[PDB]
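**Student:** This is the structure I want to talk about, given as structure tokens.
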Amino acid sequence: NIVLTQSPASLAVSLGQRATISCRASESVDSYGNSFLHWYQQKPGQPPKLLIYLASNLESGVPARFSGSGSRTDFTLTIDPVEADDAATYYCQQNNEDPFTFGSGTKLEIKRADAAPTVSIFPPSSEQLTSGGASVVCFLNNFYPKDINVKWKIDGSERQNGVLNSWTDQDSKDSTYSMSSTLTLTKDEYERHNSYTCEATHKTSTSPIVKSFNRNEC
Amino acid sequence: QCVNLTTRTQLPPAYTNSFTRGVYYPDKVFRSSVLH
Amino acid sequence: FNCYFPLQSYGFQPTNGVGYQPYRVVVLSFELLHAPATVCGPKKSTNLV
Amino acid sequence: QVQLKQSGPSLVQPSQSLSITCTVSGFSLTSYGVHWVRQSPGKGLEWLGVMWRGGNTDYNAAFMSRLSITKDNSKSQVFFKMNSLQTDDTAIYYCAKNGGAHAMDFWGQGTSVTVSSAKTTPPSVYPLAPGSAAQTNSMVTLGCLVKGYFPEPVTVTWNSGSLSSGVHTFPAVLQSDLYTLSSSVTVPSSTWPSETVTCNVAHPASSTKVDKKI
């Protein structure tokens, strides 16, 4: 058995720099005539692909920016320069002994400049109001870093019952993040107060992100 | 095919001594009145 | 059980980069031995004096 | 040219079995051994097994007694039979072509196999339509709220996938035996409310197609 304790668990490397994804192994020797392994990539918005075979060779379909080498246990995956195609999880696989397990997985994050999110609020549809429900969504997309917290504040009192968030990972190409905050309530809650407030606090926006929506938006 | 000669009598590996044989031209260069 | 396939295929897609596209190589292995040379260039053979 | 996508399972309870059908294309089954793996269920990527070229097959130490590979050389399809699955095994299962040094050169799209004691439920789609008082600045964002479905996946597109400029797919929020999926797409203002817009939602687990006009 080979325990590929790949490290680190995640990286924050900006564009144009050198990212280092190490991969620790225990066994074995003489893969083909040496102690090399294969590297792979698993993107969140695209199927996976093979980057480096035998840890020293290039593969068609991917750029030549991926390189590296490795000893019996100390392996290295060098991505130099980092462009906007690297936001994904990287793995290392030994094939000289069953099971052909992979590494722990290094989630490389493209450390671009800080960017504020978009602003878009969607009142409920006619079918929702007809059925008595009212689900409002306050989207905050195209931002960096992923650290974002939405506070659904109704003018009467802050509501935190039906608050759900969808934290989308960094797309392979689009280096920005995307998060959607929902609030599923009844029609009486939507018709409770004239105005409402979608509050949020992001690292980029020093001022509190505030966008209101009225009950008459139908 | 696999038809082996049955008239082959078994004998030991006899040998002799090559005294001065085994000389040949190592290349196609013309040489005369010299000791190369 | 650790007996890899010695052969591996190349990927030659038209969208490949400059470092991945195919390059037809023709290595002209020339040799100068003591034998009569049958391969020559198109040099005009002259007379003999 | 190459296709290694999976299909067949919709929803399975824990401690049960199933059957997956992976359609292989681009290479003959006798030329390469189809591999079989998962997609990061918690810890790192997990390897399951591989059927060699007309011979025996290797399996994972933790899945040799439970999981099995059934390779059909006549139909150009590799079938997989799993047994005694747990909720933690929920992940996308992939098929891949064998490389030179036992590598996985090609990778497919796979299928999101979900293990959970809950029962199947179709999606109750409700569109996220801006009201009449909604404003616009040279563009308008649109989306849908697909709540009340189980299990994953669910594909939300804009007019059968006509739009691809600002399409953003969000993860499904695990509810009590249900899921909640949101979406957000960016389209210029000349398409809505001018042209006909409709949310297209597909649930491959139940093969349901819900159309809701935005």
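We number chain B the way Swiss-Prot does; in order, the residues shown are 14-49.
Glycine is no exception: its Cβ is also placed from the backbone N, Cα and C atoms.
According to Swiss-Prot, the naturally occurring change B:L18 to F is described as follows: In strain: Beta/B.1.351, Gamma/P.1, 19B/501Y. In Swiss-Prot, a published natural variant is listed as B:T19 to I, annotated In strain: Omicron/BQ.1.1, Omicron/XBB.1.5, Omicron/EG.5.1. For the natural variant B:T19 to R, the note given by Swiss-Prot reads: In strain: Delta/B.1.617.2, Omicron/BA.2, Omicron/BA.2.12.1, Omicron/BA.2.75, Omicron/BA.4, Omicron/BA.5. In Swiss-Prot, a published natural variant is listed as B:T20 to N, annotated In strain: Gamma/P.1. Listed in Swiss-Prot is the natural variant B:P26 to S, annotated as follows: In strain: Gamma/P.1.
Mind mapping these onto the model and telling me what they sit next to?
**Tutor:** Other Cβ atoms within 10 Å of the Cβ of B:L18 (variant position) number 5 in total over all chains.
Taking the Cβ of B:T19 (variant position) as centre and 10 Å as the limit, one finds 5 other Cβ atoms among all the protein chains shown.
Summarising the environment of B:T20 (variant position), the number of other Cβ atoms within 10 Å of its Cβ, over all protein chains shown, is 4.
According to DSSP, B:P26 (variant position) is assigned to coil rather than to any helix or strand. If you draw a 10 Å sphere around the CB of B:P26 (variant position), it holds 4 other CB atoms from the protein chains shown.
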**Student:** Should B:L18 (variant position) be counted as helix, strand, or coil on the basis of DSSP?
**Tutor:** coil
**Student:** To the nearest Å, how far is the Cα of B:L18 (variant position) from the Cα of B:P26 (variant position)?
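**Tutor:** The Cα atom of B:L18 (variant position) is 18 Å away from the Cα atom of B:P26 (variant position).
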